[PDB]
Amino acid sequence: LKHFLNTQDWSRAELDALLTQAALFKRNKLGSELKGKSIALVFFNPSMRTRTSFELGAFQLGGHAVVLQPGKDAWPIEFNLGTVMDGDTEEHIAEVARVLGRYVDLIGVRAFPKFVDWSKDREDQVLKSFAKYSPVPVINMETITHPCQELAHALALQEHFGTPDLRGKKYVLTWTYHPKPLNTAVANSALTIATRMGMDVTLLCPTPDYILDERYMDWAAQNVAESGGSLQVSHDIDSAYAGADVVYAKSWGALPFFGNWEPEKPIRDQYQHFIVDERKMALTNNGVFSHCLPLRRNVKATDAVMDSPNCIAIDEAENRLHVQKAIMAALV
Amino acid sequence: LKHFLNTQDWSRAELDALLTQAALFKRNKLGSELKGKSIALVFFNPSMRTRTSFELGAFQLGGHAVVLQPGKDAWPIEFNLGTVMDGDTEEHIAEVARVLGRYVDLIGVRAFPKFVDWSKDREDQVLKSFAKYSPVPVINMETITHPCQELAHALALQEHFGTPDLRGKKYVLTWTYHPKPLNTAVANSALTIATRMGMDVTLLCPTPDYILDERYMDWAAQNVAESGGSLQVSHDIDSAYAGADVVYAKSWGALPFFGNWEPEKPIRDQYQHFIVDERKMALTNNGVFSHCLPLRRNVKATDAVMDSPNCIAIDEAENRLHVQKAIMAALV
Amino acid sequence: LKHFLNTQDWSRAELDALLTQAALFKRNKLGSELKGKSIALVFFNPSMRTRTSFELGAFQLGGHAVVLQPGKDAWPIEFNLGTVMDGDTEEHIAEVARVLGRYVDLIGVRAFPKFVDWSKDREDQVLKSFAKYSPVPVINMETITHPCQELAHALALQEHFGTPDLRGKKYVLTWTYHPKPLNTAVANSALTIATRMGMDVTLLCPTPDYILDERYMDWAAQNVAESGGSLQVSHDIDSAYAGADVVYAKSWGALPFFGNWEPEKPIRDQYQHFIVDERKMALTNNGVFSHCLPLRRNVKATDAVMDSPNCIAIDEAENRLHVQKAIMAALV
Ligand SMILES: CC(=O)N[C@@H](CCCN)C(=O)O
Ligand SMILES: CC(=O)N[C@@H](CCCN)C(=O)O
Ligand SMILES: CC(=O)N[C@@H](CCCN)C(=O)O
């Protein structure tokens, strides 16, 4: 059975096919690729943009999405094995996935890390459990990676540059400020897709403590070796932005501080200057800027940058609809 | 771009067209006016009747409604301008509306006042912000006015009297008791539509403190001058009910007491006798009674009045479905 | 007007027709039996499996389900009669049902007992009120009985044995352990349908305190007299399981302890050995095992029993979809 858990699991040819199908759906949004079919959108964490895009995507192709929210509509689910369920959990994931598989044709899963222990969050237990027990294809709607965002982002860039071939372009994945420590998911995904596309990627962050998990740094390294781009880590803003063709910002909590965020606060507060502003973008090669959203204005990026004609965040946002339709259509 | 924010913004001819289209949908509810189209129902405050009627209305015309609840599915949204978003708000309304506009064809918005400061609530910030930033038509699902209720009410009255011409009929908008101070929205709307229809309207309330906002009193005055009816405020129950053809009740908190409801409590408790009962209706010209619902029995109106053959509240309730379909069809 | 409140209200011929229609829908799931029709799924208590199955069932037959959750989307509803609604309740059930009846073609209701007083919970007030005031058919989505589960269960058994005639088969409805006292609904329903099908039923429970309400014990007695089976209560595990063809487990709080669960805790904790394990099933006649779900593994039943090829719980779960479609189609 084929699932859409990560772009890294798919071949370049398969990804290219998805992006092209996404482009086709953008030119003709109504169809019957999902006629009479259904997808269960399982939200362990809520998301209006994800619910909206998937729900409409199913509708437009003749299918139907069922929105489920485990944290609000049911007792906790047990994912561990060989336990005596005499605690808080009422049902095991094996039963949840097997039953859903008798009702729907696809299962989408969104489940964020708990931020107490990265060794546990990085195992992607919720998503992997659904993939293990489900008799139908599973789709990652964001856990510790955000593959749907990757393709929406990739498509937006190809559309902006007028070509699917982005090799050679200088790509800057920059950490930006936020009052709280966030999920590294979007950054892990950006690094992954940018290198898979063969761009010359620079991971710009305040200190070595903010470097992403080795797993993704390795995915990126492997992608560069295969696509012909490059991977570099930098803690210097000006040299990173210089000549950049693309600047993608995202804030995230330093991994070494999981379960110990108190001391991480004064650290991030020293880098509020990582905010994407006009000065920094002026250093780029008339590059574009984007963010996965939601974005705190004048904190992650200034109003001037956000409303600049070079900001493609709304186009990338729209593309979530098109790429997800391509993903669902491919899996059924 | 045309929106449905208030009936006052539409011409009499346009409103008449909406009501007539509503009558047509009532005679033939299934159609394709919204085939493949969608509407995002954004609830900042929940409403089962509104979600049900809009959702079914979209379905019956071949479209699809996406139900969103910002207060429960996402962090707070920022509506103010030029601020540094380092507080509770995670995303700005500009981004929320622009992205939704790339997904749906229509956006419905329900957002109640906060009851702390009327000078702030009366600005209709949430609704006006959506209207400002959305690239698609916006529909008021109740904020400080309830235009959808206005048309459902107007249609019910025309159906009851067997004519679209209600000029001359004596219309009594009466305040009624409730243990808590409520939104003036429905009353503002009733006054607006009743006068727009040229009826002889009387605003019956306990004291001058309960008179509606000047904005609506002026809308009403303007409507009478143009339609040929009349507007009058009264604090005397018997003279108001005398000869009435229509009695519409609604409870609301005295505007001068926003952010200071403690002293307003003993005041409203002195007017529990404003309850619509048989004695009062016996003074009318065999007039009809209605309420927007939900209604507390034997508090706002007695069981006898509510179950009287002259109570058309259920018919007005049904009409929410028909008028909203007319509104959505007109805006796409 | 015909409703689906309990299987006991339907004739054997009618039930047989429902089960056969369910079998037909399983062979051809897409249809137009509900084309343009709708059902309001009213959840006073949430259920992902019920929302999913009903919602998809409506969709597959050309209809649409509207999901409503009174406890989270509105103030409390008043069910009592002749009261002055100056308390917590904002709207009366008469208005709720009458209005919904102007919007939808069917109304599903799920409302659990409150566990404080069984004399009150056993009156099925919420469901009976909807049935009384609704102008459209009402469907029990679980209150103090679970008729939809009954038919899904009945169908699974017929499919397992390869025949609709289960007379003579030894049916064991066994209480099982759970750390908390639960609803007797599923057990009441199992006893009801098993006897209606003419099986030789044994109600296995720890003590006389766990015997089900007299109402259902009488339904069962009447069913046996008419179908030709038998009804027996047992507190001895081994004699009950011996030669059993079917074992259906369910945990429930002892009725005599409603509103006084403290002393019931040490009592149930003495019967953890009621867990369905391999030893017990080894005593049966190669019988099947099932549970309505959700099931706590290694508490209600061991992993070995749950994953045994003789466990049909997932098939019974799937059948909720098919039988509910048969029910909705029959009522419209
Ligand atoms: C603010 C926040 O927690 N953002 C989320 C979601 C981003 C995609 N919509 C994150 O950091 O992954
Ligand atoms: C009780 C209450 O707050 N009623 C609301 C909603 C009325 C329309 N359904 C109000 O006063 O506007
Ligand atoms: C654990 C619990 O409360 N179970 C519920 C629902 C069973 C049907 N899904 C009950 O005892 O009725």
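Chain C residue numbers are taken from Swiss-Prot; in order, the displayed residues are 3-334.
Header entry for method reads X-ray crystallography, 1.8 Å.
Each residue, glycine too, has its Cβ placed from N, Cα and C.
Listed in Swiss-Prot for this protein:
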- C:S49, C:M50, C:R51, C:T52, C:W77, C:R112, C:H148, C:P149, C:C150, C:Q151, C:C294, C:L295, C:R322: carbamoyl phosphate binding site (BINDING)
- C:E92 to A, P, S or V: Generates an enzyme capable of carbamoylation of N-succinyl-L-ornithine while losing its ability to use N-acetyl-L-ornithine as substrate, thus converting it from a N-acetylornithine transcarbamylase (AOTCase) to a N-succinylornithine transcarbamylase (SOTCase) (MUTAGEN)
- C:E144, C:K252, C:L295: N(2)-acetyl-L-ornithine binding site (BINDING)
- C:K302 to A, E or R: Significant decrease in enzymatic activity (MUTAGEN)
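Sequence features, as recorded in Swiss-Prot, placed on the structure.
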{"residue": "C:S49", "record": "carbamoyl phosphate binding site", "contacts (Cβ under 8 Å, 6+ apart)": "C:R112, C:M143, C:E144"}
{"residue": "C:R51", "record": "carbamoyl phosphate binding site", "contacts (Cβ under 8 Å, 6+ apart)": "C:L295, C:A319, C:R322"}
{"residue": "C:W77", "record": "carbamoyl phosphate binding site", "contacts (Cβ under 8 Å, 6+ apart)": "C:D90, C:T91, C:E92, C:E93"}
{"residue": "C:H148", "record": "carbamoyl phosphate binding site", "contacts (Cβ under 8 Å, 6+ apart)": "C:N142, C:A187, C:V188, C:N190, C:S191, C:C294"}
{"residue": "C:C150", "record": "carbamoyl phosphate binding site", "contacts (Cβ under 8 Å, 6+ apart)": "C:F6, C:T52, C:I141, C:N142, C:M143, C:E144, C:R322, C:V325, C:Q326, C:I329"}
{"residue": "C:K252", "record": "N(2)-acetyl-L-ornithine binding site", "contacts (Cβ under 8 Å, 6+ apart)": "C:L175, C:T176, C:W177, C:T178, C:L184, C:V188, C:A189, C:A192, C:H293, C:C294"}
Exercise. Can you count the other CB atoms that lie within 10 A of the CB of C:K302 (mutagenesis position)?
Worked result: 22
Problem set entry | recorded positions listed as C:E92, C:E144, least Cβ neighbours within 10 Å | C:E92
Exercise. Relative to the mean position of the Cβ atoms of C:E144, C:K252, C:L295, the recorded N(2)-acetyl-L-ornithine site, which additional same-chain residues have Cβ within 8 Å?
Worked result: C:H148, C:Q151, C:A187, C:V188, C:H293, C:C294, C:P296
Exercise. For the binding-site residues C:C294, C:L295, which Cβ has the most other Cβ atoms within 10 Å, all shown protein chains included?
Worked result: C:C294
Exercise. Do any of the recorded positions C:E92, C:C150, C:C294, C:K302, C:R322 touch ligand 3, in the sense that the CB is under 6 Å from one of its atoms?
Worked result: C:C294
Seminar exercise, completed: C:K252 (N(2)-acetyl-L-ornithine binding site) falls, by three-state DSSP, under strand
For this session: Using Cβ atoms and a cut-off of under 8 Å, determine which of the recorded positions C:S49, C:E92, C:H148, C:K252 neighbour chain B, and list them by sequence position, or give 'none'.
Result: C:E92
Exercise. So how many other Cβ atoms are close to C:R322 (carbamoyl phosphate binding site), meaning within 10 Å of its Cβ?
Worked result: 29
For this session: List nothing but the largest Cα to Cα distance in Å, as a whole number, among the residues C:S49, C:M50, C:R51, C:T52, C:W77, C:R112, C:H148, C:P149, C:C150, C:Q151, C:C294, C:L295, C:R322 that the record says bind carbamoyl phosphate.
Result: 31
For this session: Could you find out if DSSP has C:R322 (carbamoyl phosphate binding site) as helix, strand or coil?
Result: helix
Seminar exercise, completed: Those recorded positions in C:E92, C:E144, C:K252, C:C294, C:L295 passing the chain A Cβ proximity test, under 8 Å, are C:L295
